[PDB]
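K.L.:
Below you'll find the structure I mean.
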Amino acid sequence: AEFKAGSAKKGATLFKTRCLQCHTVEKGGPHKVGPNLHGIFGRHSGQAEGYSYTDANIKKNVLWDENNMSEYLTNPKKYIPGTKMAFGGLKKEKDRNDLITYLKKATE
Ligand code: HEC
């Protein structure tokens with residue numbers, strides 16, 4: 001919850017190895033198990049058009065920014081209990097800073 005800009009090149013590799021299994025970043029991109037993440041920053045949770053969220057994700061109603069995204073990705077089910085995101089998180093703050101630096105641009 002204290003994000004500092006990092007390495008987008010590392011962040012992209014992190015996205016492929018840790019996220020791309022369940023997510024896409026491009027505009028008009030397909031949903032997988034998880035939603036497409038285009039426009040995720042500056043948007044309240046649960047609002048990927050065409051995806052069906054849990055009540056936990058919708059009720060959380062979090063306005064995604066770099067800080068709360070970092071806290072979320074540390075341990076998703078702690079931040080949003082009841083969510084179906086079967087993913088334990090990124091514990092290393094440096095990974096989260098890199099990943100989020102990539103996401104902010106990749107979903108822009
Ligand atoms: C499955 C194997 C997943 C992996 C690996 C990651 N994510 Fe995920 N994510 C997944 C699901 C099924 C969902 C929906 C959860 C629900 O309650 O409906 C999500 C959700 C997110 C969100 C929230 C989207 C929104 O509120 O609009 C974000 C921001 C997100 N996921 C990001 C994310 C990142 C950055 C990941 C790796 C670094 C990642 N997810 C992995 C399924 C899976």
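We count from 1, first residue shown onward.
Header says: X-ray crystallography, 2.8 Å.
Placement of Cβ uses the backbone N, Cα and C atoms for every residue, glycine included.
Annotated heme c binding site per Swiss-Prot: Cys19, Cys22, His23, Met85, in sequence order, evidence recorded as experimental evidence. Swiss-Prot lists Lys77 to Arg (Swiss-Prot position 78) among its mutagenesis entries, and the accompanying note reads: Loss of methylation by CTM1.
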K.L.:
Of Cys22, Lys77, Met85, the recorded positions listed, which put a C-beta under 6 Å from ligand 1? Please answer none if none do.
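P.N.:
The recorded positions passing the 6 Å Cβ test are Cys22, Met85.
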K.L.:
For the recorded positions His23, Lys77, which one has the sparsest Cβ surroundings, going by other Cβ atoms within 10 Å?
P.N.:
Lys77
K.L.:
Say we define neighbours as other CB atoms within 10 Å of the CB. Which of the binding-site residues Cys19, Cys22, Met85 has the fewest?
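P.N.:
So among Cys19, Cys22, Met85, the binding-site residues given, the one with the fewest Cβ atoms within 10 Å is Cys22.
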K.L.:
Taking the centroid of the Cβ atoms of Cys19, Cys22, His23, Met85 (heme c site), which other same-chain residues have Cβ within 8 Å of it?
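P.N.:
Here the non-site neighbours turn out to be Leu20, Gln21, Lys32, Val33, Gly34, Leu37, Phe87.
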K.L.:
Hey, of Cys19, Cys22, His23, which of those binding-site residues are within 10 Å of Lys77 (mutagenesis position), Cα to Cα?
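P.N.:
Of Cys19, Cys22, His23, within range: none.
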K.L.:
Just how spread out is the heme c site if you go by the largest Cα to Cα distance in Å among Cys19, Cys22, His23, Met85?
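P.N.:
Comparing all Cα pairs, the maximum is 11 Å.
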